[PDB]
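A.B. asks: I have a structure here, written as structure tokens, and I will follow up with some questions on it.
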Amino acid sequence: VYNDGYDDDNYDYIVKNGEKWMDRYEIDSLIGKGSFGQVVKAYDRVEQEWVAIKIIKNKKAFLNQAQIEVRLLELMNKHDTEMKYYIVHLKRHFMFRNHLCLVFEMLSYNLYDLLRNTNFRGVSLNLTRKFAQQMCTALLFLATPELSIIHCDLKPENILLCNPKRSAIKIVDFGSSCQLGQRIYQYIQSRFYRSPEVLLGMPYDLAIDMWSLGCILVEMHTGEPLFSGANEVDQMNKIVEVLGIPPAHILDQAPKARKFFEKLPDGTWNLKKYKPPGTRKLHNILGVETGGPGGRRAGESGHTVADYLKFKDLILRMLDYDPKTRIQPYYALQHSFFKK
Ligand SMILES: CN(c1nccc(-c2cnn3ncccc23)n1)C1CC1
């Protein structure tokens, strides 16, 4: 017996279809799950609308992660009452049968689900552009000084459609997030989307989320992760294949430089004992001059050489090794990849 019969051996609440809570919510069905717990579709009888209830595991580490999340969501939502900046809306929260419960607006499929639905062949450049514009607008809002929030776990699965037939999105899952100058974490970001400064053990700021965004946008159009490392050494080597050896001024100050690199007599750095550095060109991953990914966009509208050159230019600015010169949200939104 766990939690008087209400919980399973994984710390999760055992969902019961049609259960009534608090003279208010009628639980319908499970609609998603993850490390944190479960998400159910429920009818809110007071507000007369469907909601998504995120039921956190009954275990102190998961409870405290979600308490951090609640505080950040309350801060963000207070500064976007019109819901124009692409962050999910937390309506309220409560404790129920020893589980913290977060009540959200209901959302639809995530962007990994969309990739699966393309048979892992990618969405169009036009749809990629729509997702990119909304994500850059969200990053601009997170960078406002009263927020200064670093999401720290951006990936396709954490970006959700509002409605199944439309391109509008919201970002979810602030459990691993932090604020500039209240930064605590040395180990952060899911591996495929992890920035060079984090891999190298260096100081970090909101620019880590822009790195993740550049990786995400390439994957949305090709269908496959850009840098699919199996461990940190493989991750760094995959980044180097595309982007070359990082600048010496960075490696000279990196606590973990020698996990990946060695310094030569002339002061230059090379890899420790892959395609040679910088020879896996993004120009060819995207298929700029050869019909897009797999050549499959040849003959389609919305996929010109000129369009692809603008996309490539913006991505390479998001993937700058130097976090001080990497493109920032304000300037990303002004880039000619985006439309008047
Ligand atoms: C339709 N769904 C949904 N709808 C609204 C809000 C959220 C949500 C809010 N915060 N988080 N955090 C992690 C994972 C999901 C969510 N999920 C997803 C299936 C679960």
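Shown for chain A, in order and in Swiss-Prot numbering: 135-407, 415-481.
Here the Cβ of each residue, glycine as well, is placed from N, Cα and C on the backbone.
Swiss-Prot lists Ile165, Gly166, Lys167, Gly168, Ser169, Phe170, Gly171, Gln172, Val173, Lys188, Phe238, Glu239, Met240, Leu241 with the feature ATP binding site, giving a curator's inference as the kind of evidence. What Swiss-Prot notes for the published mutagenesis of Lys188 to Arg is this: Abolished protein kinase activity. The active site, proton acceptor annotation in Swiss-Prot covers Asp287. Looking at Swiss-Prot, the entry for mutagenesis of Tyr321 to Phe says: Mildly reduces kinase activity. Does not abolish autophosphorylation on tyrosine residues.
Each of these features: where is it, how hidden is it, and who are its neighbours?
C.D. replies: For the recorded site, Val173 (ATP binding site), the DSSP three-state label reads strand.
Annotation for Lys188 (mutagenesis position): spatial neighbours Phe170, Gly171, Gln172, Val173, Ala200, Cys235, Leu236, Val237, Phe238, criterion Cβ-Cβ under 8 Å with sequence separation of six or more.
Within the same chain, residues at least 6 positions away in sequence whose Cβ sits under 8 Å from that of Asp287 (active site, proton acceptor) are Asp307, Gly309, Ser310, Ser311, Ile322, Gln323, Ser324, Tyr327. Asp287 (active site, proton acceptor) falls outside any helix or strand according to DSSP and counts as coil.
When Cβ atoms from all protein chains are considered, those within 10 Å of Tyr321 (mutagenesis position) total 7, not counting its own. Secondary structure at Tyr321 (mutagenesis position), as computed by DSSP, is coil.
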A.B. asks: Using CB atoms and a 10 A radius, I'd like the single residue among the binding-site residues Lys167, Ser169 with the highest neighbour count.
C.D. replies: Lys167
A.B. asks: Can you grab the distance from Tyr321 (mutagenesis position) over to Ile165 (ATP binding site)? Cα atoms, rounded to a whole Å.
C.D. replies: 30
A.B. asks: So the entry has no coordinates for 7 residues flanked by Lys407 and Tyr415. How far apart are their C-alpha atoms in Å?
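C.D. replies: With 7 residues absent from the model, the flanking Cα atoms are 10 Å apart.
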A.B. asks: Which of these recorded positions (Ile165, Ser169, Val173, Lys188, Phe238, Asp287) have a C-beta closer than 6 Å to some atom of ligand 1?
C.D. replies: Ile165, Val173, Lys188, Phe238
A.B. asks: Taking every protein chain shown into account, which of the binding-site residues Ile165, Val173, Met240 has the largest tally of Cβ atoms within 10 Å of its Cβ?
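C.D. replies: Highest number of other Cβ atoms within 10 Å: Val173.
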A.B. asks: Just to verify: the residue among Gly171, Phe238 with the fewest other Cβ atoms within 10 Å, which of the binding-site residues is it?
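C.D. replies: Output over binding-site residues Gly171, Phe238: least Cβ neighbours within 10 Å is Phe238.
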